[PDB]
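J.: Below is a structure I'd like to ask you about.
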Amino acid sequence: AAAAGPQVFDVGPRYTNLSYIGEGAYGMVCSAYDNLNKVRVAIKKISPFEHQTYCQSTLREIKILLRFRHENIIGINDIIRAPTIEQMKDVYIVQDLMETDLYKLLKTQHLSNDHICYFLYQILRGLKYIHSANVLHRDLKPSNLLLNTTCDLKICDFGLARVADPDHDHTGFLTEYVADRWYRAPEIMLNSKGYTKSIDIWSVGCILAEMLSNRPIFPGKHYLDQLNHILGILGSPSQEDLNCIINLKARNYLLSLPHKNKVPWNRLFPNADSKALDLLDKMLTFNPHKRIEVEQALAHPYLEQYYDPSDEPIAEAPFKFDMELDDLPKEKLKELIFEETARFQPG
C-alpha cells in the first residue's frame, strides 16, 4: 500500500508519484501521475461508511457528478474501490488536476475586468446546467470554484446539493443552516430552507462582488449579523418585499431594525464596469421572486462577449424526484455507493 503522511493512499497501479495537497471534507487529497492519460490528476480519499451522514453526502455527490457532463462542472475521471462491499473501507475519486480555486486566487491576485467577466460567465454557464437538472448547489463560494492555468473554471462540492423543491421551501425564522454564512441569501435567515434556485443566484452575486474587490461583500460574524451586512448595503426592505414575508417572527424582526438607506454599488466598487454593477444589483435583489434567473444573467450586457445560448447546454436527464437518502441506514447507503461506483471496475 502506498502511504502519504503515514495513512494508506492506495490508488491502483495507474496512479504514481503522489504529492499531499491538503485535507478536504471526508479525507486526504493528493495529486498523482495518471499512467494511462500521461497527465497529473487530483485524487480524494473518502472514508465515510462508519456514519450515515457521510454516506449520504458521498452518495449524493457521486450520483450527481456521474450524471452531470459539463465543461464547467468537475467530472469524475475514475473511482477506485475494493471489488467487494466487505473489503470497501475507502473510495478514491479521481478528477482533473486544477491548480487553484477562486478563494486562493482572490487572496493574492487582482482580477482584470476580462477575468471577472469570463469567470462569471463560466460560473453561470455551469449553474444553468445544474439548475436545468432540477438541482440546487446550495454552497457556492470561491473555494468551490476550481481553476486551472488557462482560467478554465469548474464548479465542485455538491455536498449540500438538493433536488429543487420550491413548493416545500417555507420555514420558520432562524431555521439552522449549514452552508457558508457569507454567501447565504437573506431569505435563508427569514423563511426559506434554500430549496429554490434563487438561493444559488444570490451566492453568485456575492462571488461577483468578491471578484470586484478581493473581499467578501457580506462577512457576517453570526446568523443575524449576516442580515445586518446585507441590509447595510441593500437598505431596509420595501413594504412590498416585506409583505412577501408572511411569517410574523421574520417580518417583525425586520420591522424592529432601524431604517437603512441603500449604499450605491458604484460607491462600494468605484473601479467597476457599470454593466458588472447592473448585473450585480440584479443578482443581489432582496426579494427572491424579483432576483434574476441564471439564463437572464447569461443574457445580460456584461456577458455579451461570451453569451451563446446554443453553447450553454442543459441537462438531458434531470433529477425529477427527491433523493430519499435521509432515512436509509449506513448499510443500504454503502451498497448504493458500491452500485454507483461499479462502472469504474475492471469488468
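Chain A residue numbers are taken from Swiss-Prot; in order, the displayed residues are 4-9, 15-355.
Determination method: X-ray crystallography, 1.5 Å.
Note that Cβ sites are derived from N, Cα and C of the backbone, with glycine treated the same way.
Dumping what Swiss-Prot says about this protein:
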BINDING   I29, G30, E31, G32, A33, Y34, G35, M36, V37, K52  ATP binding site
MUTAGEN   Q117 to A  Reduced affinity for DCC. Strongly reduced affinity for DCC; when associated with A-123
MUTAGEN   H123 to A  Reduced affinity for DCC. Strongly reduced affinity for DCC; when associated with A-117
ACT_SITE  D147  active site, proton acceptor
MUTAGEN   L155 to A  Reduced affinity for DCC
J.: At the level of the C-alpha atoms, what whole-angstrom distance separates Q117 (mutagenesis position) and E31 (ATP binding site)?
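T.: The Cα atom of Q117 (mutagenesis position) is 23 Å away from the Cα atom of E31 (ATP binding site).
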J.: Using the Cβ centroid of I29, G30, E31, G32, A33, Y34, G35, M36, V37, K52 as the reference point for the ATP site, which residues of the same chain not in that list have Cβ within 8 Å?
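T.: Output for this site, in sequence order: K53.
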J.: Compare the Cα of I29 (ATP binding site) against each of the recorded positions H123, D147, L155 and report the nearest.
T.: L155
J.: Could you tally the C-beta atoms, other than its own, that fall within 10 angstroms of the C-beta of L155 (mutagenesis position)?
T.: 19
J.: How many Å lie between the CA of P9 and the CA of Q15, given 5 residues are missing there?
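T.: What separates the two Cα atoms is a distance of 4 Å.
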J.: Just checking the recorded positions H123, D147, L155: which sit within 10 A of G35 (ATP binding site), CA to CA?
T.: none
J.: Sort out for me which one of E31, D147 has the most neighbouring CB atoms within 10 A, since those are the recorded positions we care about.
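T.: The most densely surrounded of these recorded positions is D147.
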J.: Just to confirm: which same-chain residues, 6+ apart in sequence, have a Cβ under 8 Å from the Cβ of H123 (mutagenesis position)?
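T.: Looking at Cβ-Cβ distances below 8 Å from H123 (mutagenesis position), excluding near sequence neighbours, one finds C159, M219.
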J.: List nothing but the largest Cα to Cα distance in Å, as a whole number, among the residues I29, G30, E31, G32, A33, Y34, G35, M36, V37, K52 that the record says bind ATP.
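T.: Value for the max Cα separation, rounded to a whole number: 14 Å.
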J.: Let me know how many other Cβ atoms fall within 10 Å of the Cβ of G35 (ATP binding site).
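T.: For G35 (ATP binding site), the 10 Å Cβ neighbour count is 18.
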J.: Same chain only, sequence gap of 6 or more: which residues have a CB within under 8 Å of the CB of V37 (ATP binding site)?
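T.: In sequence order, the residues whose Cβ lies under 8 Å from that of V37 (ATP binding site) (at least 6 apart) are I29, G30, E31, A50, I51, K52, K53.
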J.: For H123 (mutagenesis position), just give me the three-state DSSP call.
T.: helix
